[PDB]
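Presented below is the structure to which this report refers.
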Amino acid sequence: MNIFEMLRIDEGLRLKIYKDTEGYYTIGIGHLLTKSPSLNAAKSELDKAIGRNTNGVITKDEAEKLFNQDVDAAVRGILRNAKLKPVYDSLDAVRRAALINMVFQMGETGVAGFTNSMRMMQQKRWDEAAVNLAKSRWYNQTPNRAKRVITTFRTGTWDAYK
Ligand SMILES: [Cl-]
Ligand SMILES: [Cl-]
């Protein structure tokens, strides 16, 4: 199991524009298109991204191309973030994939505000960090996905995912 397979499970795969859990236009493998309410704005953002007139539909190939770019952006975003980097560098391979999942779903930004968890993670206080991670909107809104990532941090295994 790896990051791609892991996010591919958490996000699903859709080829038609859709509303995510928050009602934002999304497509592919968790690719947020826009925060706005206009489907037009969504379509326009889609076409700009894909580089053709999609008419709100893409193929698998294109979903997968967005997915690659998004994972890559996430890694590079952690690495460039002063608060995340050190976190990421201290972790083992499984756990980094968990931090990358979070960053993917919520932005470097949303992630860096879990300071307390972050610091616990850096100290290797697994059970405590897991408890802290659970006191968040993130968990209350998407509890099953949050639990998988959380076990992941806690155990440093892929069990949540098998
Ligand atoms: Cl893009
Ligand atoms: Cl969920």
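Yeah, the Cβs are placed from backbone N, Cα and C, and that goes for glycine too.
Record features, source Swiss-Prot:
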- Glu11 to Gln: Complete loss of activity (MUTAGEN)
- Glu11: active site, proton donor/acceptor (ACT_SITE)
- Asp20: active site, proton donor/acceptor (ACT_SITE)
- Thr26 to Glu: Complete loss of activity at neutral pH; covalently bound substrate (MUTAGEN)
- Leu32, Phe104, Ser117, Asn132: substrate binding site (BINDING)
- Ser117 to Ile: 500-fold decrease in enzymatic activity (MUTAGEN)
- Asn132 to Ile: 5-fold decrease in enzymatic activity (MUTAGEN)
- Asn132 to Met or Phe: 2-fold decrease in enzymatic activity (MUTAGEN)
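If you measure from the Cα atom of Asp20 (active site, proton donor/acceptor) to that of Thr26 (mutagenesis position), you get 6 Å.
Counted within 10 Å of its Cβ, the other Cβ atoms near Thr26 (mutagenesis position) come to 21, all protein chains included. Scoring each of the recorded positions (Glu11, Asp20) by how many neighbouring Cβ atoms lie within 10 Å, the top position goes to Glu11. Each of the mutagenesis positions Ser117, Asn132 was scored by the number of other CB atoms within 10 A of its CB, and the lowest score belongs to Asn132. The C-beta environment of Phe104 (substrate binding site), restricted to residues of the same chain at least 6 apart in sequence and closer than 8 Å, consists of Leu7, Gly30, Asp70, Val71, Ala74. The maximum pairwise C-alpha distance among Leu32, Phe104, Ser117, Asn132, the residues recorded as binding substrate, is 27 Å. When the recorded positions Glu11, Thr26, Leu32, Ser117 are screened for a C-alpha within 10 angstroms of the C-alpha of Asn132 (mutagenesis position), the residues that qualify, in sequence order, are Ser117. Under DSSP, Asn132 (mutagenesis position) is assigned to a helix (H, G or I) in the three-state scheme. Cα-Cα distance from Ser117 (mutagenesis position) to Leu32 (substrate binding site): 26 Å (rounded to the nearest whole number).
In this structure, the C-alpha atom of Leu32 (substrate binding site) lies 4 angstrom from that of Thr26 (mutagenesis position).
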